[PDB]
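Asker: I am attaching a structure below and will ask some questions about it afterwards.
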Amino acid sequence: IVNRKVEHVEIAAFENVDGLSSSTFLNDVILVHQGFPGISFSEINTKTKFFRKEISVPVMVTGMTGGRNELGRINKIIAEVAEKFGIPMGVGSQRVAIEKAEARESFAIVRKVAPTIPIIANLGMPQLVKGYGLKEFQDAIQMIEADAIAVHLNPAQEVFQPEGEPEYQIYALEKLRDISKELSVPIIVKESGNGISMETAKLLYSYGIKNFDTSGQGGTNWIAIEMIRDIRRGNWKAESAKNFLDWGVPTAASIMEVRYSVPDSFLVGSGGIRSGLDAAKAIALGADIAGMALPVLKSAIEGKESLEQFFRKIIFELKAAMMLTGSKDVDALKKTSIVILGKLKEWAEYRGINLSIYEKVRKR
Amino acid sequence: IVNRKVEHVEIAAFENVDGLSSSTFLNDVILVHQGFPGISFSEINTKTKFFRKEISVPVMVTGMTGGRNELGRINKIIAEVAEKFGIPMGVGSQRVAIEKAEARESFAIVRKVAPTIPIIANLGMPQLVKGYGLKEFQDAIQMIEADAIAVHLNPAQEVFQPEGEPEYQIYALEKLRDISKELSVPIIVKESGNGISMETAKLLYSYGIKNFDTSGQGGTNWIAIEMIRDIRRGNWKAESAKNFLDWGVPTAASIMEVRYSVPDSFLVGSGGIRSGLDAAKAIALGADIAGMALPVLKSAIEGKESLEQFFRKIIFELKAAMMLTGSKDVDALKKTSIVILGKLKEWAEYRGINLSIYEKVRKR
Amino acid sequence: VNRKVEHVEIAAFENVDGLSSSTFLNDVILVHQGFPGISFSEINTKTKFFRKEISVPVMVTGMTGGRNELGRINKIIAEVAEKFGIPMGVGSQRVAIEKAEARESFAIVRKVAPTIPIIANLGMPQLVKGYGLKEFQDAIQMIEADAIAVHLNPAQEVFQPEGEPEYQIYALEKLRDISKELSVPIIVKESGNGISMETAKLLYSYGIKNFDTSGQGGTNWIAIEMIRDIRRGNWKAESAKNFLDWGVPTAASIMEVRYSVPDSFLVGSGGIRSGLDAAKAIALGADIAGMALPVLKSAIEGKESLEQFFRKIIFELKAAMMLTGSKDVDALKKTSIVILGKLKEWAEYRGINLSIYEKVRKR
Amino acid sequence: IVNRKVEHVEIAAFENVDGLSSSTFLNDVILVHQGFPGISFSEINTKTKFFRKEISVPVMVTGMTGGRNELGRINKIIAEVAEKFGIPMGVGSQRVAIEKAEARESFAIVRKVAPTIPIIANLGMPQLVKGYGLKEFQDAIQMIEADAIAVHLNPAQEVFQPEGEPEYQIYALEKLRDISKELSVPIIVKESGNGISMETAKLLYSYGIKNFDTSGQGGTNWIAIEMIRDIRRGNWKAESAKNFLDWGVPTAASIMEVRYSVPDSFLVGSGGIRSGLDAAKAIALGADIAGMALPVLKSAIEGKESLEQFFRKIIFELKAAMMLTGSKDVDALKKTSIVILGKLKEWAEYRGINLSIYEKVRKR
Ligand SMILES: C/C=C(\CCOP(=O)(O)OP(=O)(O)O)C[C@@]12Nc3cc(C)c(C)cc3N(C[C@H](O)[C@H](O)[C@H](O)COP(=O)(O)O)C1=NC(=O)NC2=O
Ligand SMILES: C/C=C(\CCOP(=O)(O)OP(=O)(O)O)C[C@@]12Nc3cc(C)c(C)cc3N(C[C@H](O)[C@H](O)[C@H](O)COP(=O)(O)O)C1=NC(=O)NC2=O
Ligand SMILES: C/C=C(\CCOP(=O)(O)OP(=O)(O)O)C[C@@]12Nc3cc(C)c(C)cc3N(C[C@H](O)[C@H](O)[C@H](O)COP(=O)(O)O)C1=NC(=O)NC2=O
Ligand SMILES: C/C=C(\CCOP(=O)(O)OP(=O)(O)O)C[C@@]12Nc3cc(C)c(C)cc3N(C[C@H](O)[C@H](O)[C@H](O)COP(=O)(O)O)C1=NC(=O)NC2=O
Ligand SMILES: [Mg+2]
Ligand SMILES: [Mg+2]
Ligand SMILES: [Mg+2]
């Protein structure tokens, strides 16, 4: 399992798996340019709420890694930069540290170095059907003094991953619902590159889930990562993974689906957010914050100052989109004028997303 | 006419005629990803009914060959693997064996080696206007102890094939309707690479036909095969065949057309089914089972263990698609959520396929 | 005289067929019928062309004439058309109204094709330049024509180095008067840029009932004149280039004319290159399919080349009828189609109600 | 400073910034061909009104340059040819000449050499928030005896330009409105490559602005120009500019939006007008006149006779479109039949541009 954590980072960082045969549908979203913005750049306010805390920018780093010391040093760099910028940070799956106690430090370092920002713990849905419960959740949370815990959905990844098994019985949701009653922090349910649909969002909501992270297709392709792991071990599933490279809900469509089917959700729009303009689009479309993982990893590996430059660039690009839409603050961005075209439009139409009611929901 | 059988197999197996200038429209069908499936992979049930028998997977091998001993050995390999996997198998046109009695064994071997699975006999619609009747149908059936007989439509192929004629007078259907009253097994009407429209489906239904096999364009291109036979004999029809390479109803559209216009039909979706994902899409769209021919031929030529690996891959991919849509069984897959986009959408719209009533009919 | 030779040479040997243009015929699909309900041998391709019967619903539209080498091309086309029972238009006869030595290069057509419909040809601009009844009667008598086509070519005239585009309404007043005295009917045809519903309705309001779409996507006359311009260092060349995709695509023109004048007799032409294109043109609303350029190219190759060409067109037409369950031309006109993509958006923007369209193209 | 002025001309003239990663959407507009025009070429009348003057062609040169003598000599060439053709001419931003008095001659030369055509002064909207007022406007106007003054919107350019700031407080519009009461000539508000939306047009109209110049995306890409200036000085904003290369309202969409949202506006359609056919399309879509800048610059640099040939070509192409549309004059062109397809069609639909009421407004 420890080797898999390193192999994941190495394939994501150095192989060709970002947007491989997949699409966010964000090219189908246009933010309407305002030649008279009505504001000045210096007055743009990017602050927003993240549960009980305030954050500096409506962007987060979503969970990636942890489990060995070299992974901990990646976590350390991301956490210290995130703290500097006032940006929330999720950690990778903490399964490895619930088991092997030597793996705990590679997660705990995050809170040592980032005492103020929201920190989000991480466990997988399949562990709920395998005997994780309240205590494991509390241990994941306490380990980093987390402000929330993300529970990940990754059935696509599990199906193609060489080492077993995709298990998603409804009992897991009953358990999740029970756990949420005893926990002192909120639960976020996030996908892992394949996106959340309205049926999935409504099912989760019916069990008390109110916080969602789209992780749609078009960014890091987890089916591709497992495909590569399969190719590497001469596992025949590789050719089957290849047929599923474009499987999933595109990020842009997932954001629309979650916002429309659960209008009061707190929503992270993620999966292929690569610029402050993507982030601006995600928010205008209906997300409360934009999430990123892969490009943060790649910069962090390059080093601290590379990662600081990366965030400087994201933030500037976000502010430029706010400036050029006349959005003085995040709230104004959420209601700014957009155009939806092409395949995203056809997707919304077939799925019964009445654009008229969509407009009202995304902006009230 | 025996060596036409050989030439067909050789061109299909070794020339470039799969999907040549043609399209299934299956790229316009998306199965909606469910990040919380509600099931586990191991509980997925792929069993379904095929007339009076149960089959293990909702997939069949459609009719191809027979007529000489080398063709019989291909039939033998396919039949033994299909028996092993619990998959129905059609044989190729049995005309050759109604005439030449030496050709009978190359069909009969199928039932010797596959005693339990449904086996489907095969005769051509033109033979009905050329003097075939009850006795020839009963002989075709008895020869392999068939559980059904497929009657093929191939006017496109006949038009471009160097040797003779396209004959499809309505008298053939009168005869077919009479024969169906005396036969102890059901009749399936199948196309052969060019697809079944609603006009054709309704006409066949008005003569008592209830079982259809779409064989749409986008897979094996029979116009291309005959084009190649023409090029080879310096026949001028070759250039004309080239103008018709994209002629026919795409598989996806044919499935919609048959299901919509004959809502209670038993429906095989075929013509360019190349993965278990294609098979999942065909079923979700409205078929009861997915049919395949060419890729089974190519693998069978490679050998028994190649064909076994092929089916293992198809079945895995089908189950992956079911897993990732939350479909515990074939019935759930038939009603799972989809998106229809692009040209298939415009096709449906022009043809008056009301998507609202469409969604209703396919989900039953 | 020399323009006439240059036109044939550029059309035949330069790259001007469908150059930056489109028929929109790729947006039309004929619905395949796996049970046709007919046999190939019973397919009947006969149809009416005014007072005559023709063997196939296809015509050769007007191209050339004016010198003896052009007459020998006309002769080859006419003799093959006669053999196949196919109507033939000749090129503009202006040259032969003027120069009397040019008459034989047109007259040869009737000598060699005594039974098929033969269609005379004069340009609409000539009506504002003094041509009238007598010139029309001369063009007709010269080949014992069964009809006369009057061509519209303002686009060609705008970019052609030598002079002017003149289309005052007076021309139509004159045309209407002429039609009262003439013993054969008038067809109005374009020349590569298509007939719109505004143009069709205007012509209909002056008594014109016979149209030939000659839409964009086939022979590109703006391109031909662009080439003549490039050759003489004329600056208009670069401007012609900007207009290479100007005009109504053939498929859209057929829809527009059939829709806006439901009882018209309609030739669908401009980029018809196969019997499948011909089948589509007819299913879409034309009564017959016209061709020019590919007949020219084959004729230049020779008699037997042109015979093989027609054999191919006819087989391809019959294949589409077979595969559509169309026993005759009338059944083809009502066969099931799908319209997609840009043609669909064109019709929508133009207010072509598809529901009423279907009714009109069928009845 | 003043060499930013020369650097702009140099990059625009000699680098690849025309339509870079951007689009006018003019390919989605088709003028319907009329095979019987009902006119002759020689009777086509291209005259139209430009405020209190008559002009020979419905085309103008929009503002570009001025500030140094070499820039003045470009202005001189453009002005003398515009005078010869009866075409209105805008000058570039006159800020430089309000400040440095040595820069005045490079603007004044325009009126010396073009005594009769409309000449349009130019000042930036940002200068209104930076203390420019009535006197600066009157000085800009008097310096060239202007018949109007254009106030330019360029927040996109300012955001990416290395030297300083985007400031667009509503106070500027209050000031602009006050200034317009004291001015003896009308105000045009123009963009600068990124286009005017309906929200921006309605806001300006609410402050008394009735004259608009779209300057949509698809022509000169000002974000690209500044990107290049950034690349040249190793400024990190370069990579961010690259993410915004396709930002803005396309010219064709901007024409539709301004005509639709302010039906009585006097409207210049500009941003990527490169031929008389583009000019014809812009007018048929709803503009009163077509504007051009970059191609006029490029020809002017080549010299007087190159620029004369350029206009000869534009005018011929415009008349060809009028001829082939049966438009005897500019008024008939404004109501000629068109087709709108593709992305422009989807843009208008999403933005609630009812095509039925649209046709009425552009024709009346
Ligand atoms: C499915 C992924 C997993 C589950 C672990 O599998 P198992 O080994 O079965 O876990 P175990 O059995 O419990 O040990 C790993 C994950 N770590 C992970 C590694 C790296 C390197 C990349 C790039 C991304 C993620 N993300 C997805 C990101 O958070 C984003 O949502 C996504 O990448 C889209 O954003 P984009 O990258 O900006 O386009 C993860 N998400 C998680 O929820 N948990 C994690 O641990
Ligand atoms: C028209 C085709 C014929 C009729 C025989 O012609 P005639 O010689 O006139 O018969 P006669 O006069 O009676 O002697 C041959 C056929 N054999 C045949 C051979 C090979 C090698 C392949 C690949 C395809 C088929 N299929 C089509 C397949 O079953 C599928 O429908 C199709 O391939 C789409 O699925 P994909 O392959 O997955 O894309 C046949 N269909 C049949 O109904 N009968 C047959 O005998
Ligand atoms: C505008 C064209 C003219 C007018 C002559 O110009 P002027 O010199 O002004 O004549 P004058 O001043 O009066 O002496 C020439 C034309 N001859 C002609 C030459 C060649 C070689 C080809 C290929 C095409 C045509 N066609 C168009 C064809 O009939 C078809 O409509 C068209 O080609 C689309 O079908 P596709 O080729 O199958 O794609 C003609 N159309 C005519 O009506 N008259 C003719 O004389
Ligand atoms: C925003 C533009 C500016 C601001 C100056 O920057 P600052 O230094 O901030 O100004 P300061 O601080 O006040 O000194 C420069 C501009 N000059 C200018 C230079 C050249 C060389 C080109 C090609 C074009 C423009 N245009 C836009 C053109 O008129 C067209 O609208 C546009 O090009 C689309 O039409 P297409 O070229 O046909 O595609 C100008 N527009 C203006 O309103 N003012 C000008 O000074
Ligand atoms: Mg896991
Ligand atoms: Mg046969
Ligand atoms: Mg002429």
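Using Swiss-Prot numbers, chain D covers 4-367, in order.
Quick check of the header: X-ray crystallography, 2.2 Å.
Any Cβ shown, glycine's included, is placed from N, Cα and C.
The substrate binding site annotation in Swiss-Prot covers D:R7, D:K8, D:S96, D:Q97, D:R98, D:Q160. Feature annotation from Swiss-Prot assigns FMN binding site to D:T65, D:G66, D:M67, D:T68, D:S96, D:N125, D:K193, D:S218, D:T223, D:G275, D:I276, D:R277, D:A296, D:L297. The feature Mg(2+) binding site is assigned by Swiss-Prot to D:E161. While the structure shown retains the original residue, Swiss-Prot records the mutagenesis experiment D:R7 to A with this note: Does not affect the proper folding of the enzyme, but it shows significant loss of isomerase activity. Quoted from Swiss-Prot, the note attached to the mutagenesis of D:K8 to A states: Does not affect the proper folding of the enzyme, but it shows significant loss of isomerase activity. Swiss-Prot lists D:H11 to A among its mutagenesis entries, and the accompanying note reads: Does not affect the proper folding of the enzyme, but it shows significant reduction of isomerase activity. According to Swiss-Prot, the mutagenesis experiment D:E13 to R carries this note: This mutant is heat stable and its affinity binding for IPP is smaller than that of the wild-type. It is in the tetrameric state even at a concentration where the wild-type enzyme dominantly formed an octamer; when associated with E-235. Experimental mutagenesis is annotated in Swiss-Prot for D:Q160 to H, with the remark: 23-fold decrease in the catalytic efficiency. One entry in Swiss-Prot concerns the mutagenesis experiment D:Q160 to L. Its note says: 28-fold decrease in the catalytic efficiency and 5-fold decrease in the affinity binding for IPP. Under the heading of mutagenesis, Swiss-Prot lists D:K193 to A and annotates it as follows: Shows significant loss of isomerase activity. Binds FMN with very low affinity, but the global structure of the mutant has not been altered by the mutation. While the structure shown retains the original residue, Swiss-Prot records the mutagenesis experiment D:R235 to E with this note: This mutant is heat stable and its affinity binding for IPP is smaller than that of the wild-type. It is in the tetrameric state even at a concentration where the wild-type enzyme dominantly formed an octamer; when associated with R-13.
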Asker: Tell me which of the binding-site residues D:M67, D:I276, D:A296 sits in the most Cβ-dense spot, judged by other Cβ atoms within 10 Å.
Answerer: D:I276
Asker: Compared by Cα position, which of the recorded positions D:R7, D:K8, D:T65, D:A296 is the closest one to D:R235 (mutagenesis position)?
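Answerer: For D:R235 (mutagenesis position), the closest Cα among D:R7, D:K8, D:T65, D:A296 is found at D:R7.
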Asker: Fewest other Cβ atoms within 10 Å: which of the recorded positions D:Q97, D:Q160, D:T223 wins that one? Let me know.
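Answerer: Per-residue Cβ counts within 10 Å for the recorded positions D:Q97, D:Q160, D:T223 bottom out at D:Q160.
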Asker: Using CB atoms and a 10 A radius, I'd like the single residue among the mutagenesis positions D:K8, D:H11, D:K193, D:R235 with the highest neighbour count.
Answerer: D:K193
Asker: For the binding-site residues D:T65, D:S96, which one has its C-beta crowded by the most other C-beta atoms within 10 angstroms?
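Answerer: Most Cβ neighbours within 10 Å: D:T65.
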Asker: Which of the three DSSP-derived classes (helix, strand, coil) applies to D:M67 (FMN binding site)?
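Answerer: In the DSSP reduction, D:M67 (FMN binding site) maps to coil.
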Asker: Between D:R7, D:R98, which of the recorded positions has the fewest other CB atoms within 10 angstroms in the structure shown?
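Answerer: Fewest other Cβ atoms within 10 Å, among the recorded positions D:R7, D:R98, is found for D:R7.
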Asker: Restricting to the same chain and to sequence separations of six or more, state which residues have a Cβ under 8 Å from that of the residue listed as 'Mg(2+) binding site'.
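Answerer: Looking at Cβ-Cβ distances below 8 Å from the residue listed as 'Mg(2+) binding site', excluding near sequence neighbours, one finds D:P129, D:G167, D:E168, D:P169.
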Asker: Which residues in the same chain, at least 6 apart in sequence, have a Cβ under 8 Å from the Cβ of D:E13 (mutagenesis position)?
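Answerer: For D:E13 (mutagenesis position), no residue qualifies.
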Asker: Please report how many Å separate the Cα atom of D:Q160 (mutagenesis position) from that of D:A296 (FMN binding site), as a whole number.
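Answerer: Here the two Cα atoms are 16 Å apart.
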Asker: Among D:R7, D:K8, D:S96, D:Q97, D:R98, D:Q160, which the record lists as binding substrate, how far apart in Å are the two most distant Cα atoms?
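Answerer: Max span of the substrate binding residues, Cα based, is 17 Å.
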Asker: For a quick check of understanding: given the listed FMN-binding residues D:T65, D:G66, D:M67, D:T68, D:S96, D:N125, D:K193, D:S218, D:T223, D:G275, D:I276, D:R277, D:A296, D:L297, what is the maximum Cα-Cα distance in angstrom, as an integer?
Answerer: 23
Asker: Write down the Cα-Cα distance for D:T65 (FMN binding site) and D:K193 (mutagenesis position), rounded and given in Å.
Answerer: 9
Asker: Rounded to the nearest Å, what's the C-alpha distance separating D:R98 (substrate binding site) and D:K8 (mutagenesis position)? Just drop the number here, would you?
Answerer: 11
Asker: What Cα-Cα separation, expressed in whole Å, is found between D:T223 (FMN binding site) and D:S96 (substrate binding site)?
Answerer: 16
Asker: Please report the three-state DSSP label of D:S96 (substrate binding site).
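Answerer: Coil, per DSSP.
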